[PDB]
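A.B. asks: One structure coming up, written as structure tokens, with questions to follow.
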4 protein chains.
Amino acid sequence: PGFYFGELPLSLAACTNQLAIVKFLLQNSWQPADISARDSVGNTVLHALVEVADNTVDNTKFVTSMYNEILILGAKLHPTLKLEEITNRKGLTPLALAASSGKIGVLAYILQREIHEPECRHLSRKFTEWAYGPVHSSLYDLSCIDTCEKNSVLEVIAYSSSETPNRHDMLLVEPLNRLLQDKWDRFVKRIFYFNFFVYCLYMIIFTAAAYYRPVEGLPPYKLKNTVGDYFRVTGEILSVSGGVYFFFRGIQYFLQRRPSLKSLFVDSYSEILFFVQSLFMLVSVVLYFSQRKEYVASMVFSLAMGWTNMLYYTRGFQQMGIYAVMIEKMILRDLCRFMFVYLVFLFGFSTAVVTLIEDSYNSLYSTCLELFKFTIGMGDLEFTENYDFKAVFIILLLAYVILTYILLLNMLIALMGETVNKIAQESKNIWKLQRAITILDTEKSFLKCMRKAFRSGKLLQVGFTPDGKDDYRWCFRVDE
Amino acid sequence: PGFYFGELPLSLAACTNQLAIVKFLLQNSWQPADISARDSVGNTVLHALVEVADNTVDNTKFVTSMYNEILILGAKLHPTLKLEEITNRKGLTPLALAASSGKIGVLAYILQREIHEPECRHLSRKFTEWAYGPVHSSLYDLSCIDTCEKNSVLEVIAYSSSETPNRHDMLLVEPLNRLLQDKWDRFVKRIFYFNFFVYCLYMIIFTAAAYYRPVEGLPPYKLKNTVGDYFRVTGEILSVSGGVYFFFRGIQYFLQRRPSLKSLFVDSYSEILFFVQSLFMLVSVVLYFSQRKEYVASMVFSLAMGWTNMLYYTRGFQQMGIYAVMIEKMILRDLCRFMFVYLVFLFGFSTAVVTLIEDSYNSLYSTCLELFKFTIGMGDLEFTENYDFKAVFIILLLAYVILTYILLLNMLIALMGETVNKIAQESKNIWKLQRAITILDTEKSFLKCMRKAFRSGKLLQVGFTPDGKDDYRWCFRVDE
Amino acid sequence: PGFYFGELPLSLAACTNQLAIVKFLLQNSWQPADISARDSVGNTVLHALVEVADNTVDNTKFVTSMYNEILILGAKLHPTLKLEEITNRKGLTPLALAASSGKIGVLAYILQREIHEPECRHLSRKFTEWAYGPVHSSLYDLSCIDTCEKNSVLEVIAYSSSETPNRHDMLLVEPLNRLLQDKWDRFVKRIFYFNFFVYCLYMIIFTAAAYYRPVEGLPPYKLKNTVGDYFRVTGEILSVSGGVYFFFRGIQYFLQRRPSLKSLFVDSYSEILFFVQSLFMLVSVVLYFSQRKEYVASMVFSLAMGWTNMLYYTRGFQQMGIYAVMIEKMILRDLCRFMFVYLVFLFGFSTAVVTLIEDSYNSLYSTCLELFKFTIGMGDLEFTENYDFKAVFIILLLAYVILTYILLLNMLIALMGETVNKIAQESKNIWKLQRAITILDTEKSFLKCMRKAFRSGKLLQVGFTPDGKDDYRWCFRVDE
Amino acid sequence: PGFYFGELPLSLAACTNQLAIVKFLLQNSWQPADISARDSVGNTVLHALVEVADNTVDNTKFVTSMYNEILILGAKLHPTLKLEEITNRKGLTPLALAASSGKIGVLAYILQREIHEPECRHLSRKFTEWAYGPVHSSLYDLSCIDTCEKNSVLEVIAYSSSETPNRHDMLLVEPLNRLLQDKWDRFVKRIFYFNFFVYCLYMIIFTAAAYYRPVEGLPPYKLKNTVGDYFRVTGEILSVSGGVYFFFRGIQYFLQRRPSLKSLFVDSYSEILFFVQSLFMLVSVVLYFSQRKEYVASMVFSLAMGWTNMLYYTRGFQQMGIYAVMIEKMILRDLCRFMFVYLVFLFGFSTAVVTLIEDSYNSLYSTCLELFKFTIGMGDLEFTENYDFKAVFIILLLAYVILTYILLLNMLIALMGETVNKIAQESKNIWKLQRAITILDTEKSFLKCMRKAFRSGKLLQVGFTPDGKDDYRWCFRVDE
Ligand SMILES: C=C(C)[C@]12C[C@@H](C)[C@@]34O[C@](Cc5ccccc5)(O[C@@H]1[C@@H]3C=C(COC(=O)Cc1ccc(O)c(OC)c1)C[C@]1(O)C(=O)C(C)=C[C@@H]41)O2
Ligand SMILES: C=C(C)[C@]12C[C@@H](C)[C@@]34O[C@](Cc5ccccc5)(O[C@@H]1[C@@H]3C=C(COC(=O)Cc1ccc(O)c(OC)c1)C[C@]1(O)C(=O)C(C)=C[C@@H]41)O2
């Protein structure tokens, strides 16, 4: 049991689409409609009527009409008090809550509503200046999207923990899509490409420095005044510098976002991979000054990861990022599934073969390798000669080949085909979301105290305030 | 010739959906309706009502309406006796018959009917306790589902011999789905995982014991007081103990179910595989004490099967269970086809090549192998030098390679693509059924004389019987 | 030029769906309708009504209704003579013309007529004997199907030259489907399986005889009285006997059907393959007695073909026959398409590599082979050492490998996938047609002067002729 | 700001679909509608009403109806001058603009428009001569298709820079499709096949000449009077002649068309490939007379390209052209995506392995090769023995193999599958366009001052001029 009816029937009325109670509570001498007071849980009716939504057509029309009517009534009953600005216990506005919960219909309303009545046109979002046949030039005077100073809308959407059912669908709406596209086109694109080029130089320097490590053992290695040593040690210093930089940026990301440790591996994939690179790099430098030879064994892993992480920058090239996301999705969702099956078969037949033949392929490891080799097309079928029960041996090997090489790999290919069909359209939206989070971090860091990235301007766009004062809302024009 | 009209026109009325005869026969002074007496073949009219169904929309409405009307009239005319409780020649109730024959519409009715009338409301199934806007709390008086003591519904569905057209679709209805989900969530899950862990330890012990068999010939091998021999012989005793355990459980499964020996290989797949493992294990121990060297040959097959059978426990993880099911389907129904085609090609070209070249690759076996190799990417195209008719030889080999390696394997990949596409959604229902049968065996065995797994309780929820007595039905709540 | 207005307005009326002209021309005192007289090209109006059909819904209803009306009127005006039995210049009845042209709508009508009037219901096809609610037991008096003694319907459909747009679709209609199914179930199945077993013994004997050919040269080989020679020569005699038998079978097929030499390779596939086997076998006999050693070079090509032709008998096992059909389709229509491209690439890069490197891989043949090997996963990339322009060499080889191994073969796999998707349903109908042809030849040959394979009997089922005589039509009962 | 209201509201009526304004402006005594005068940008209202089109159903009907009305009014008010003939600043007619911009609806109308009114029927396109029930014989009097003397519509469609949304759909309309089919059937097909055969002889001669280059160094090589040298030098002269011919033809293509240097690789693929062949050929002859041995390194590339370019002639065989075009698409669109990913992985693990193991495989090149080999199924997993950190080495190699061989290549196969499915239909229209461009170039060149390839003739089929004169328009008959 339990609901928000208690001490607040308006919430239940709006949930129930029974607007008569809502209009009845307005100004009754028995008891007026106190929409403006917050409930015990901290939220308001404007948040409750957001909770009802489920994005379906009938629910969309119900909740949209209910919200618009309730908002107009709030405006006319209490012109001295705004309702959309009142935050809940956590801090979310109805805009913020609808975004966080992934209520695409209510979002579509909140960023596109319009008024054709006097003394309340401050509630409209869309405004028109030029009106031609094929095309119109409308304007959005949205705030609380670029920098709301509590939680910007894009911060709420981009950093959701993948639990929002419309995690990446809502960003396709025009009032956000055009903003992201413009932010990309104006200044973010140059910063991002510059970062890409800087990283590529970083990996080239790291590869060159590592490849020319001095071959004698027992580090550290005394430097000579010759030029090769200045180049090498400079390359090393640049390499470790890059590593520690990534370490700090990774930890800053984690402390700011703090995902749930189950989302940590199914989101924030890129940050953990970069962080792990930096961890290997720092373990390497630690072992390097520790007078151990083993540091190279760590360095290469960073190197091996470093080049691979270059795929992170394929976001920013849609035609290629749409490919690059496939590896993330398959390595996360499909590799564990396949690898358990494959390791079961490999271990089963490998133990059978290795226990069968005993008196050079007498280890379990060597035979695990030899039966792995049938998956890369180098099995030989005669890796042992003059051994007992050879008929049984060959039956086992051919059973293995038929099982894994002929069937299981082909099952893998077919399943990847089906999954690729099932994510034909999803990957594009994932790419757009990846561009969005790229843009957000780009704006957040900004590298040089430069913040001149506002919308089309703070002009007196509306001029119909309920007070006699003037509006300033950083408006933004769209040629529809 | 012949029909079911004889001495029962009500079956014809249902076949034509002519309801007037029902009410006409109801209480006619010439002869009333004797609903309560059984037919000559043992069954009742309500069973005939079940047989007529075909799960389609119009047939569903016709059969549902006629069934409900007949039930109400049976209540009104003969309140002293129940009709659903009367069994047929085999023992099935209309519930049980509808389940066994796969009559999903009538099943959906029987467990979801409702009454809004006095003195017959005991016939209602669904009941309501709380009624909110978005959610309602309903209640079912499900009985004769968990343990009806003649034919439980789950017993009938789970153990159908795969001939029921809706074999796995019946379990999707709420009154069964929620029961299975709760039984899984409550206590079955821990028992199943415990079994899984126990089996994994079993296979580890078996592998370790077998790998370290003593290398000298002529078993049995005299034990030393050193610790290695105590460990090895203990491992052997545990291994053969597990084998005989599986033997007994397999034979118990067969005697309790007794499938039809055509269903035996397309259902009961897991049981026969475990049974075959145990047979190899027991043959191994028989040969072991028989002073035979070749017990190894029977050991390893069990070992090789043992690890493979671990995929049985992949039911229990849906995201992996469907994958293991796909492998089962491909090995069962698709392999025989391809293997016949492939063996025809391999044998044709192998016997042609071996008869061509004669004066080391002169056996049919060696050449069968050499041409098999072209599938796994290790054919050489020059495995013979200085032999007659080399042009003809090479034409044959290239014809073979073009035929099988280039085309037939690609035909296999494409066909697996179509089949995987065609069973993407069926496998989910197969997994759910494979969990249902697991749950049923879990309840049946219960390991420790613990049976406290009943539904929400036998409280006097309804109490609206035409007699003054009370209801005790092991209720069950659903948060709709 | 040329049209249907000339001296036959009835065909034009049919083209225009205007029955008024038909009834007016029917029995006018100025001139009645001479429907029964044949046109100058040999055909009648009933054949014209077939020509106008195009299998669409509206065309179906138009042609069906107008045909029925015209036929009833022809019966009423001229009860002394039948109209459907009058043949055209070639010999086809309207049933035969509709079948040969592939007019599925008219075919469905003509075999399923029904009349509820006296003195004309002799023209109906379907008759009812038992009438229950869900099932009825009807009968067809259909003749001119099994043996019409001029051109049976099944002969017309089965032996069409693949130009019929509904070549295999029309056999799904019940009056033919049930006939074929019963003919299969009754006696054909045993003959077919017997043939299959006989052929399998034939190939086993041939393989054994060929494998043990005497190894010395210069045939023929003098026989010894020892048992091995009696077995070998008996096997040889059986082998050649089988070859010549197939030779006669193939030539009889060609002379009876006489396809068009463009249909010859896209239909009659199985017959030409068996014929080619027999040709190689007879060539081997000729060379054998010609004191040539190279007879073996022909014998193996029979042997290699012989085993492969066993796939012909997969018709008769639907689940496997469909798969063999898919292989036939691919090897016919996709292999030329692919192999042109592949041979172009192989020849281009092979001649480039061979002209590049000159001073053991210096022949065009050896290099054609070496670059072929990259398809089967055995290319080495260093098959030449110490040769000029090695950079150019390696660029060419890697260009080749990237082109064919990585891209072309994967593209072949993808296109086979799409084609397989596009023929999922066609192949089933091809299988049914193949079984139909099997049945027809089985009935035609009949092996022992046994022809007791008629339909349900010539009983006087209808007996409502406009004359006082009785009906004898070899009826056939169907329990619908 | 800015809009085309100024001094021409007729275009605004057209884009607003308000016939009142255009009818009122038509012939008002205050001011008529001066349709015939060009606007400031050079175009007329007939072009404006094309500009607003968007090929949708409603837009199609609006623009079609209004265009027809405007033309009729032009006929009635201004019979002294035609309006469709007035060209814009560039020179396009309304049909030319509709085609160039890809306006399939208006393009379909404007070539098919018909009038059932006297004194203006001269403006119709379609005319009917024979009228049968199932068939009709219509005629098109279209001009400005074969030779417009400014720009034919086929030149407009064929040479669009791939940016037109209906690039290849416009050729599906009857007056163009039938015309192209007939042009192909009449005389073009023999010319094309003759060209194909000539080219095949050219490549055979080139291959033979190059293969038999004299093996001694230091070209040029003194000729002997023996026949082999006359054959070789003649082959060389023919080869270089072919090369220079292609050079001139390619540069003529570029200068006539002059694409945009971004479409230069998106279209004109075939021409640039042939041109590149000729460039390699000319570099080869330059180096040949330059007394350099390196000329062979250029020769082979031409040879290697030469054979490959034979796929250009696979247009002309539709059943194979659809395959060659898909190869072109994959090499252009999919190779860059995959090759970046693959090269990143190959380079990352190659540099990791090569820096790990140092003391023969110490080069980055050799290891880059060795890890490339794992794609073609010849990796060994033990290409180094007795090296430090072998556990780390093997972990890296197996990580590489699992990453690329097992996953990346299979994902490539699946992605090619989805892409080829998404272009199942587009390849057909691409082939038809590729034949259209062939036909147009064939007519342009014509090889021998032969131009007798007009339409069905200048018959006086219309004869409904507002003057008393006759129509001569090179008509063309279509038997619908
Ligand atoms: C059906 C039977 C009786 C079966 C028994 C043996 C002979 C088997 O080969 C087959 C046929 C075969 C032969 C060679 C290659 C593949 C398949 O499939 C199984 C049988 C099948 C397998 C593979 O089995 C599986 O798919 C695992 C599995 C998947 C899903 C399940 O629900 C499951 O139930 C326990 C088991 C492994 C073998 O037992 C094995 O290790 C050896 C040596 C042969 C395999 O015969
Ligand atoms: C169509 C003809 C005349 C054909 C005859 C020979 C040369 C053939 O190669 C082909 C072309 C070819 C060549 C190399 C590889 C594949 C195909 O296909 C068959 C022909 C085809 C095959 C494969 O045939 C089949 O698909 C079996 C089959 C399937 C379905 C059937 O209905 C069927 O009817 C009997 C046979 C085997 C060969 O006869 C053979 O063993 C050799 C040495 C070459 C094969 O030419």
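By Swiss-Prot numbering, chain D shows 243-601, 626-746, in order.
Determined via electron microscopy, 3.6 Å.
Including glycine, each Cβ sits where the backbone N, Cα and C put it.
Annotations for this protein, taken from Swiss-Prot, read as follows:
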{"type": "MUTAGEN", "residues": "D:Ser502 to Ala", "note": "Largely reduces PMA enhancement of capsaicin-evoked currents, but no effect on direct activation by PMA. Loss of activation by capsaicin and loss of vanilloid binding; when associated with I-704"}
{"type": "BINDING", "residues": "D:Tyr511, D:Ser512, D:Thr550, D:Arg557", "note": "resiniferatoxin binding site"}
{"type": "MUTAGEN", "residues": "D:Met547 to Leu", "note": "Reduces binding to resiniferatoxin"}
{"type": "MUTAGEN", "residues": "D:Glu636 to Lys", "note": "Abolishes channel activity. Restored channel activity; when associated with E-639"}
{"type": "MUTAGEN", "residues": "D:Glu636 to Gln", "note": "Slight modification of pore attributes"}
{"type": "MUTAGEN", "residues": "D:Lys639 to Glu", "note": "Restored channel activity; when associated with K-636"}
{"type": "BINDING", "residues": "D:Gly643", "note": "Na(+) 1 binding site"}
{"type": "BINDING", "residues": "D:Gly643", "note": "Na(+) 2 binding site"}
{"type": "MUTAGEN", "residues": "D:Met644 to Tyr", "note": "Slightly modifies channel permeability"}
{"type": "BINDING", "residues": "D:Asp646", "note": "Ca(2+) binding site"}
{"type": "MUTAGEN", "residues": "D:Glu648 to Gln", "note": "Minor modification of pore attributes"}
A.B. asks: So for the residue listed as 'Na(+) 1 binding site', how many other CB atoms are inside 10 Å of its CB?
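C.D. replies: For the residue listed as 'Na(+) 1 binding site', the 10 Å Cβ neighbour count is 19.
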A.B. asks: Sub-8 Å Cβ contact with chain A: please pick out which of the recorded positions D:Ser502, D:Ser512, D:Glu636, D:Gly643 have it.
C.D. replies: D:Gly643
A.B. asks: For the resiniferatoxin site made of D:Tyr511, D:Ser512, D:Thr550, D:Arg557, how many Å separate the two farthest Cα atoms?
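C.D. replies: Farthest Cα pair among residues binding resiniferatoxin: 14 Å.
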A.B. asks: Is any of the recorded positions D:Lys639, D:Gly643, D:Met644, D:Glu648 near chain B, in the sense of a CB under 8 A from one of its CBs, and if so which?
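C.D. replies: The recorded positions close to chain B are D:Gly643.
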A.B. asks: At a CB cut-off of under 8 A, do any of the recorded positions D:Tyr511, D:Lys639, D:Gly643, D:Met644 come close to chain C? List them or say none.
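C.D. replies: So the ones by chain C are D:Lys639, D:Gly643, D:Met644.
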A.B. asks: I need the nearest neighbour of D:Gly643 (Na(+) 1 binding site) among the recorded positions D:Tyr511, D:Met547, D:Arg557, D:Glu636, using C-alpha distances.
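C.D. replies: That would be D:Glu636, the closest of D:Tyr511, D:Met547, D:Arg557, D:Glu636 to D:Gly643 (Na(+) 1 binding site).
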A.B. asks: Need one number: the Cα separation in whole Å between D:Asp601 and D:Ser626 across the 24 missing residues.
C.D. replies: 10
A.B. asks: What subset of the binding-site residues D:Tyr511, D:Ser512, D:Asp646 lies within 10 angstroms of D:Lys639 (mutagenesis position), using C-alpha positions?
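C.D. replies: Checking Cα-Cα distances against D:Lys639 (mutagenesis position), the binding-site residues within 10 Å turn out to be D:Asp646.
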A.B. asks: Which of the three DSSP states, helix, strand or coil, fits D:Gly643 (Na(+) 1 binding site)?
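C.D. replies: Reduced to three states, the DSSP call for D:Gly643 (Na(+) 1 binding site) is coil.
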A.B. asks: Which whole-number value in Å describes the distance between the Cα atoms of D:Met644 (mutagenesis position) and D:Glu636 (mutagenesis position)?
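C.D. replies: D:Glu636 (mutagenesis position) has its Cα 9 Å from the Cα of D:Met644 (mutagenesis position).
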A.B. asks: Between the mutagenesis positions D:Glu636, D:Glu648, whose Cβ has more other Cβ atoms within 10 Å than any of the rest?
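C.D. replies: When each Cβ's neighbours within 10 Å are tallied, D:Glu636 leads.
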A.B. asks: Hey, how far is D:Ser502 (mutagenesis position) from D:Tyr511 (resiniferatoxin binding site), Cα to Cα, in Å?
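C.D. replies: Each residue's Cα considered, D:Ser502 (mutagenesis position) and D:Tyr511 (resiniferatoxin binding site) end up 13 Å apart.
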A.B. asks: Sort the recorded positions D:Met547, D:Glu636, D:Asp646, D:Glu648 by C-alpha distance from D:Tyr511 (resiniferatoxin binding site) and give me just the closest.
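C.D. replies: Considering only the listed recorded positions, the nearest one is D:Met547.
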A.B. asks: Distance between D:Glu648 (mutagenesis position) and D:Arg557 (resiniferatoxin binding site) at the Cα atoms, whole Å?
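C.D. replies: Counting only the Cα atoms, the answer is 48 Å.
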A.B. asks: By CA distance, which of the binding-site residues (D:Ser512, D:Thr550, D:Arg557) lies nearest to the residue listed as 'Ca(2+) binding site'?
C.D. replies: D:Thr550
A.B. asks: Work out how many Å separate D:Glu636 (mutagenesis position) and D:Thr550 (resiniferatoxin binding site) at their Cα atoms, rounded off.
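C.D. replies: Rounded to the nearest whole number, the Cα-Cα distance is 28 Å.
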A.B. asks: Three-state secondary structure of D:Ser502 (mutagenesis position) from DSSP?
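C.D. replies: D:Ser502 (mutagenesis position) sits in coil per DSSP, no helix or strand.
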A.B. asks: Between D:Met547 (mutagenesis position) and D:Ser512 (resiniferatoxin binding site), what is the CA-CA distance rounded to a whole number of Å?
C.D. replies: 12
A.B. asks: Compute the centroid of the Cβ atoms of D:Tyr511, D:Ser512, D:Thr550, D:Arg557, then list the same-chain residues not in that set whose Cβ lies within 8 Å of it, in sequence order, for the resiniferatoxin site.
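C.D. replies: Output for this site, in sequence order: D:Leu515, D:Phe516, D:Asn551, D:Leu553, D:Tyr554, D:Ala566, D:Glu570.
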